[PDB]
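First up is the structure itself, then whatever we jot down about it.
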Amino acid sequence: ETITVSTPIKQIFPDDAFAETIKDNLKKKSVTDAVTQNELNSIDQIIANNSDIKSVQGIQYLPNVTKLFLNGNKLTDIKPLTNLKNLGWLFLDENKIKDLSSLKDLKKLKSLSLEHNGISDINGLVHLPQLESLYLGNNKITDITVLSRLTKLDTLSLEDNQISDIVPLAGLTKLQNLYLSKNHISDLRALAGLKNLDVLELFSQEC
Ligand SMILES: [Ca+2]
Ligand SMILES: [Ca+2]
């Protein structure tokens, strides 16, 4: 939503680490400083990797965010991201996010990163058919059936998981970079129809 009157940053963003992130972004001197919606509208990029953030509550008030770097934090719930319709790049590596339902309406999202999140179920990704780059390395994924729906993918990382069947990737004609090392892959027939692969990693398969 939006704030109708001047309001302290700390009152909008509960998480102290995140409040500090917003403070620096807006070049304000303190999280106790009052901000307006006009100022919040100016935010289109949040760089907060390894910033000890546990909750991004308050981010709902930043309608123009297109890039969000939140790698290495303490995130679990990303429901506050639900209506950030302009989100194009979303990096959430090294967190503990498993509920991907909040991403279902992010129809402009082109790059998504969720490595090291302990994820096993990615069926929620079906709602991001426009996705171009997807990083899911170092998780506990076995079933990648849903990926057959992400036909726009040109970059896909599924390294260090528990995948055996890559048939779901057979129809992803746009794939240029495919990282599949450290899985349980034996059958590579699925790659017979891929014509644009430039980078392909398949080493260290445990069968
Ligand atoms: Ca607080
Ligand atoms: Ca600072």
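Residues displayed in chain A correspond, in order, to Swiss-Prot positions 36-242.
Looking at the header, which is where the method is noted, we find X-ray crystallography, 1.9 Å.
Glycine is treated like the rest: Cβ placed from N, Cα and C.
As recorded in Swiss-Prot:
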BINDING   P49, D51  Ca(2+) 1 binding site
MUTAGEN   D51 to A  Only binds 1 Ca(2+), no change in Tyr-phosphorylation of host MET, wild-type invasion of host Vero cells
BINDING   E55, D59  Ca(2+) 2 binding site
MUTAGEN   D59 to A  No Ca(2+) binding, no change in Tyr-phosphorylation of host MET, wild-type invasion of host Vero cells
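Structure coloured by features recorded in Swiss-Prot.
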{"residue": "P49", "record": "Ca(2+) 1 binding site", "contacts (Cβ under 8 Å, 6+ apart)": "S90, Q92, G93"}
{"residue": "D51", "record": "mutagenesis position", "contacts (Cβ under 8 Å, 6+ apart)": "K45, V66"}
{"residue": "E55", "record": "Ca(2+) 2 binding site", "contacts (Cβ under 8 Å, 6+ apart)": "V66, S86"}
{"residue": "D59", "record": "mutagenesis position", "contacts (Cβ under 8 Å, 6+ apart)": "none"}
Please go through the recorded positions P49, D51, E55, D59 one by one and keep those whose C-beta falls under 6 A from any atom of ligand 1; give the result in sequence order. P49, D51
Contacting recorded positions, sequence order - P49, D51, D59 vs ligand 2, Cβ under 6 Å: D59
